[PDB]
Amino acid sequence: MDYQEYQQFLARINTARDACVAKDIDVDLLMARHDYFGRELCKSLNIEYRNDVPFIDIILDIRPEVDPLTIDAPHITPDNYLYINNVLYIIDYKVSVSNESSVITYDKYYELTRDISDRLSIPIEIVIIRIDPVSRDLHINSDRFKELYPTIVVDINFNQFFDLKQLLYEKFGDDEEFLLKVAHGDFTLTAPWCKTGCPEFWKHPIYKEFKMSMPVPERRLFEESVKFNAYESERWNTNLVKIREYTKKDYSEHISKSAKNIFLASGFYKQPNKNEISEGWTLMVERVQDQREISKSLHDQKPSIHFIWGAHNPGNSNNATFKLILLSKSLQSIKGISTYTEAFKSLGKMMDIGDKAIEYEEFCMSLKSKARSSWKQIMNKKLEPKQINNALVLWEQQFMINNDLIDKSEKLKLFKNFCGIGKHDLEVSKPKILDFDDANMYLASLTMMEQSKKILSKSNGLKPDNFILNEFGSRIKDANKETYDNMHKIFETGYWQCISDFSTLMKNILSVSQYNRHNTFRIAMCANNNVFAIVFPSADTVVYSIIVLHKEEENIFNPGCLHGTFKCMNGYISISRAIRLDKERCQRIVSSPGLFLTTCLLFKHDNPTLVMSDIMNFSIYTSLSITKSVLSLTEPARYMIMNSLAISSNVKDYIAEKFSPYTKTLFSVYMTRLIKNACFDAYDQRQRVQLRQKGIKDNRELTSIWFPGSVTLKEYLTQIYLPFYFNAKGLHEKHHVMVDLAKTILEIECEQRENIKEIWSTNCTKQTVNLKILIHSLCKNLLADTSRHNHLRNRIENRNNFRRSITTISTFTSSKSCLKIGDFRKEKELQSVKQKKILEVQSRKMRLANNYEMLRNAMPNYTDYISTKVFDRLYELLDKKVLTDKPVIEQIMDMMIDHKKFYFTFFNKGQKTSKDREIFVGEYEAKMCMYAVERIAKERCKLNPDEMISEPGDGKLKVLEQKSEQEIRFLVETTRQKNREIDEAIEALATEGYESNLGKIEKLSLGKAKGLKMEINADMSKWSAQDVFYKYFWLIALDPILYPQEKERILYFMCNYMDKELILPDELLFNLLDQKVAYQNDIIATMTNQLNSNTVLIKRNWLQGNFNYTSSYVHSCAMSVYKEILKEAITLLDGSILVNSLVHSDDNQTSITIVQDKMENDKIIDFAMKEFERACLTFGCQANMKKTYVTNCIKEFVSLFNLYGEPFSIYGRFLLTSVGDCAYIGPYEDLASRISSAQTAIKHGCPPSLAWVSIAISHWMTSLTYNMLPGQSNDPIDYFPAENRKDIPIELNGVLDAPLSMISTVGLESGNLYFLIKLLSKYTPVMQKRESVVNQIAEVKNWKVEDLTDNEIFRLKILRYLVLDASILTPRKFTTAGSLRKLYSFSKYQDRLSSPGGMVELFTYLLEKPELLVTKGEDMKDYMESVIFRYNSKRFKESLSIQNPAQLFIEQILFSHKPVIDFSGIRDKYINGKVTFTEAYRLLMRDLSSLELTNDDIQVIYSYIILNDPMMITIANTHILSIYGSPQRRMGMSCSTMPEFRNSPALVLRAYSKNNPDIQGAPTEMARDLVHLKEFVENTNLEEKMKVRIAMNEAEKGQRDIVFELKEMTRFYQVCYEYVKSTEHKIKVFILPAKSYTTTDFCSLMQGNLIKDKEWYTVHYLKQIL
RNA sequence: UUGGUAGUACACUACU
RNA sequence: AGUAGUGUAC
RNA sequence: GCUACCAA
């Protein structure tokens, strides 16, 4: 270029300060380069350099004899032109590395010139002459133009333009307004996250391993790809395109070579058939018998259920004290001489009060009356046992184990041999199970089931009326009469009474066991006057034996836990074995009636074939399995049966390798059979499932699995997949799990260490990647995915808060576990000594019924650590100034370099699976690094159409549906196109003589096109443990949105992460060190150097959970190559194919649809499955062919189905959780937790009737928790003005009355909404009745408040004075702040207590910044102070101690008669010690006698609940204005998304508190928010209302009340926080009977769908629904 | 904080 | 006894 | 572990 021009540009660059000025430089730098090229080009072409000539000048140059006024010359201005030989060459110069500019220019110029061409007969050639400024190659489109100038030599250099453009861009590299302007249309960046890179990367051994293993050109291409800078390059994609083109040859060879395997394919793909199943079963038994200790003996059986049962005796009392006597005389009078009969007679004698009945009752009543006076426990007053006849009584139903009444070796017999207390080569023996495969052992199971059938299927003598039927039977019946009739059929049987009795007795056993002692036994009862339980001494878990009285002998339910039936005074007495269960398993039994009723009705649903008696017999044993045996069968059932009916599967290898029956239980022997039978039965009806849409019309052609009968496909899948959900959580033992996990991780590591060397390959070696195919696919995908969003790096920054402070991020301030490494020898040794002393104390005290320091010495290379809470580890790092309040990403970038050594540990999930899963726990700073990598991926997965782990909400279910609609349409129309010539030839030929000439009709109709659908439902194996981590190095390196600095640090981290060490936890080390015998081939010893170290180096296993987004993206890539191969292979058969593939971490749902005429379909299947496996292996995944299975109608994907187009789900899994899913806080709060399960089940397609049943079971379990059932102690019915429990409010443990449409949408808050809708529809005049909701509420002033019934007035008082500011009855517990020693931030809070006035300073800080009472705030100081303040809360401190739901459950029962309600906190919301539940009912009613409601109070209720909520106005409008069409049957359901009904809080509340909207942090729009906010303040008077509230308090108290000011400011600013916060719209997908488009559609569909099982109703509205 | 002493509190109670 | 287990536990 | 009391 020109010299003096360069000096001017170089000056403009130095003097520029704005980005607007810098942009103008860039514009002219580019135009200068364009001009420079043309001036040089024209010299080579030997033509006049014309600057920019209008088109009219061109015509006037070459054809003077033509009029400007007549011809309409196209309005363009070409850079040059050339007229020779009656041809006009219009010329345009370009300087781009791409010809996208050139093709726009060509098309514009070509299109316009056609019209003017015909009016002059001059042909026009549009010539674009491009030069690629980097290479310097020319590119010319016109074939005539190159025939004129065949040798163009523009010798030219652009280096001075790159030098200049560089200087400009280095100068404005951080100016984000520059990056915006400079940005092309298609791509935009933001400033670097760091200035320097990381040179220590390039020296790192793992990179050198990585590098050295690649071939040389790829090495250069990696280093080059790291160093790329999309902002400083000509175009963003050059490095990606450069690398795509280099790999293209090797890639398209691999695709073509792989596609031609279609012709090699035999067609003998792995199928299921009778032989495979028997061979699988026989190989399986061979394994199981080598692995277990088999037993053909029925006395080796363990309890199938931990209970024995007998019917009640209605000739006897059901009084507590009669029952106690009845048992005491029965035990003392046991006739005969058995091995334990002396012990039981003694126990009976030890509980013997004789005639002294009233003396017992009044003694017990007095002790109880003492405990219930106090909120806390009664301390320092000793419990003394009263002598009442032979019984020494410590408490109601607690009796001293008296030494006089039992020979002291019969006492030892009871404890040691019967209860196991203190009970006791080279090898350790195998686990013992029953021989499930032995036919005599099977018949014993078959017997037990037929024996249990006989007793339990008989009618109990009782009225079938219980809580569920009484309160909800009305609405269950209305939705479906059949399910009401079924409930009756269940409640009549002994089944239902047995399990109710086992539930109620267990509830009581737990209540009783709490305060049982080492020197006492206790007695539990139930409503059945013949069933009891003796709770033995714990010896520290719950020990017990069940006792049944009965008239005749063998007439008791014995599911394998009877010790013996004995003859006694009156009839017979049967006593169970001694059972020992942890409290978690016991809770499950309490909840079992809900499970049973739910299970029975669900299996029986809408099916006239099945017999209810047989269902109950199966369901009772499933509902009461609290033991591992059944876990071994329920989930494998899925794979065995589904593999058995698949088109392609591997039933042999699944059963052979994986299926491991664990039959300790006769019921599990019976069930293992039902599974086997079902595998064969599945094969036998394989053609009844697969095609030869019609899945919508569901007929009963399949054989039932678990009980005899006939079943539809939907009902058949529900039978296969539901059983898994009978599995309880927490059945595992930490002791055993920790070892199994530790050793499988180390086995995978040791295997890799010894055998797995090569990283790359070309023949699918185990644990390798095809390097060039990886590189090429990644390039194509990154190009594609980046292209479809231009601000991607910006999207990543905003959505994941990269720019904001670390303290504003929800995951970086959580209560999750978090590892930290350091020296903690003193803290851990002084824990050891404290638990030594306190164990020795309670050991020495227990003699009533008569180490860490070492570990460290044994481990020279130990690595100390301690787990803590994430927010606490953040506090710590901020305090020691390792972290700052700088933008999170900048600090993540520093951490990647700063944190060299990585450390992880694990704990056990306690999962419902047969083998328990591991959960990994890393350091805080490891979570910081992975955040960046994962959140980058996450946003790019959202752009990828295949990738679904990133799909928000329930979108998956709607995506499955849209694919199968698309695929069905493709199959049909594509088969119609390929046939129509043949179909017209045959159908026109078969008009004249359809019968005759049938040799010619089938001449052509064999050669017509064959349809083929196949659905691969795939699982992958060892997803995290056996990946090739090295492949992700390319994913980072190729990434155009990363700068080379960031890439360098990210890759350095990823190198360090492959050196990460796993810490075997101290719990596991103790267990292992305590082993007397050495373990044989001890993998844990091998990998620790004889337990010298507590760490093992883990390399290839990126730890499960950590890289799910990036791994899933690469899995999405493997499927793009699979699509490409299949597309080629089918074009070799001139066929048609559609391939879809959905990917979610290690789950896959690929869907092939093919039409071709050249080949047998079986060979195409054998091809597609082989190439599926290979596609996976070429990218480092391993498809698990024991679990993957192919159908042509059924897509399973992340436990969501699609059956012939129609979506389907096991809604039953959500219904089973409705029973035992709760935190145990209060009646409202617990019920709400349980109701949401029914809402989730509803949106997965639960029928209205079964949803009502579920809702009843929730109400039952909730009221049971706080002793609030009908007739019970805390039952509110008699304390309130109401004739039903649906008339009392839901907040005071009422019963929920609303339409199920309403409950689906708004939950418990529907209880009040509907009540207010009932009032409007009674107390507004008939003229106004036809109006919408806004007008009916406006008519509230003209209401006869006199006419309002008592009840309605009562409810409105609660809505006014209680509901509108916080779910009000809440038991408050007295418990301690257990185990906060670990928390760094807790000891700082403790120091702030010890400081003089230290807290008072902090409280006053938080009143001056009331923003922090309901946010965390952007500042560092603001985070740390708000943390220390939270420790002031009791509820927050109990959150950090590990929760225990069975204790939380049982404590909540026991304190239901104590005074646990703080009525001052309830009352002080209307003022101008503690109290019991029932007293709180009296005190609340009398407060309502001191209040009245005017017509303004009612208006205020309707305003807050209805009018100030768009959704509530809508839901109200729909119910009032709706009119229903006639009923109709559901014909195929459709997924529809629930629409949004609605229309910076941390800053806005700071801006509200101090009236400036001008804070160091983020304009006019945050001054607008304050004006919009102050509307809400002046309406409700809150600022000027709480001032009266505080001043009144401190005037009465006499001095300034600092804590009350905090509490009132909190509830003031918490009301402000719940206005200045948008409902971030979650995606909720609902299965409905038609498709929703509008918002009104969803409401009408919902309203019409959820009222009967039989049918659905269309719903319309008479006015608008907004 | 350690060392000592003496305690460590409650549901179901039902047409059966 | 019960719970757990081809890891010595409760 | 909690509670009351005592002793450094």
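Numbers here mean position along the shown chain, with the first residue as 1.
Technique stated in the header: X-ray crystallography, 3.0 Å.
Every residue gets a Cβ built from N, Cα and C, even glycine.
Swiss-Prot annotations:
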| type | residues | note |
| --- | --- | --- |
| BINDING | A:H34, A:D79, A:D92, A:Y93 | Mn(2+) 1 binding site |
| BINDING | A:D52, A:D79 | Mn(2+) 2 binding site |
| BINDING | A:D1147 | Mg(2+) binding site |
| DOMAIN | A:1001-1189 | domain 'RdRp catalytic' |
| MUTAGEN | A:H34 to A | Complete loss of nuclease activity |
| MUTAGEN | A:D52 to A | Complete loss of nuclease activity |
| MUTAGEN | A:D79 to A | Complete loss of nuclease activity |
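Each of the recorded positions A:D52, A:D79, A:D92, A:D1147 was scored by the number of other CB atoms within 10 A of its CB, and the lowest score belongs to A:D52. Take the mean position of the Cβ atoms of A:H34, A:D79, A:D92, A:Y93, the recorded Mn(2+) 1 site; other residues of that chain with a Cβ within 8 Å of it are A:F37, A:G38, A:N80, A:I91, A:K94, A:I129. When the Cα atoms are compared, A:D1147 (Mg(2+) binding site) and A:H34 (mutagenesis position) turn out to be 52 Å apart. In three-state terms derived from DSSP, A:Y93 (Mn(2+) 1 binding site) belongs to an extended strand segment.
A:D92 (Mn(2+) 1 binding site) sits 5 Å from A:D79 (mutagenesis position), taking the Cα positions as reference.
According to DSSP, A:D1147 (Mg(2+) binding site) sits within a strand segment. Chain break remark: 6 residues absent between A:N1543 and A:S1544, end-to-end distance 17 Å (Cα atoms, rounded to whole Å). A separation of roughly 5 Å, to the nearest angstrom, links the Cα atoms of A:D52 (mutagenesis position) and A:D79 (mutagenesis position). If you take the Cα of A:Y93 (Mn(2+) 1 binding site) and the Cα of A:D79 (mutagenesis position), they are about 7 angstrom apart, rounded to a whole number. Cβ packing within 10 Å was compared across the recorded positions A:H34, A:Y93, and the lowest neighbour count falls to A:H34. The Cα of A:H424 and the Cα of A:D425, which border 9 unmodelled residues, are 14 Å apart. Cα of A:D79 (mutagenesis position) to Cα of A:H34 (mutagenesis position): a span of 10 Å. Between A:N850 and A:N851, the deposited structure omits 16 residues, and the straight-line distance between their CA atoms comes to 25 Å. One thing to note is that 17 residues go unmodelled from A:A1366 to A:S1367, and the Cα atoms at each side are 8 Å apart. Across the 6-residue gap left unmodelled in the deposited entry, the distance from the Cα of A:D540 to the Cα of A:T541 comes to 9 Å. With 14 residues unmodelled in between, A:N1472 and A:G1473 have Cα atoms 20 angstrom apart. A break of 10 residues separates A:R692 from A:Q693 in the model, with a C-alpha distance of 13 angstrom spanning it.
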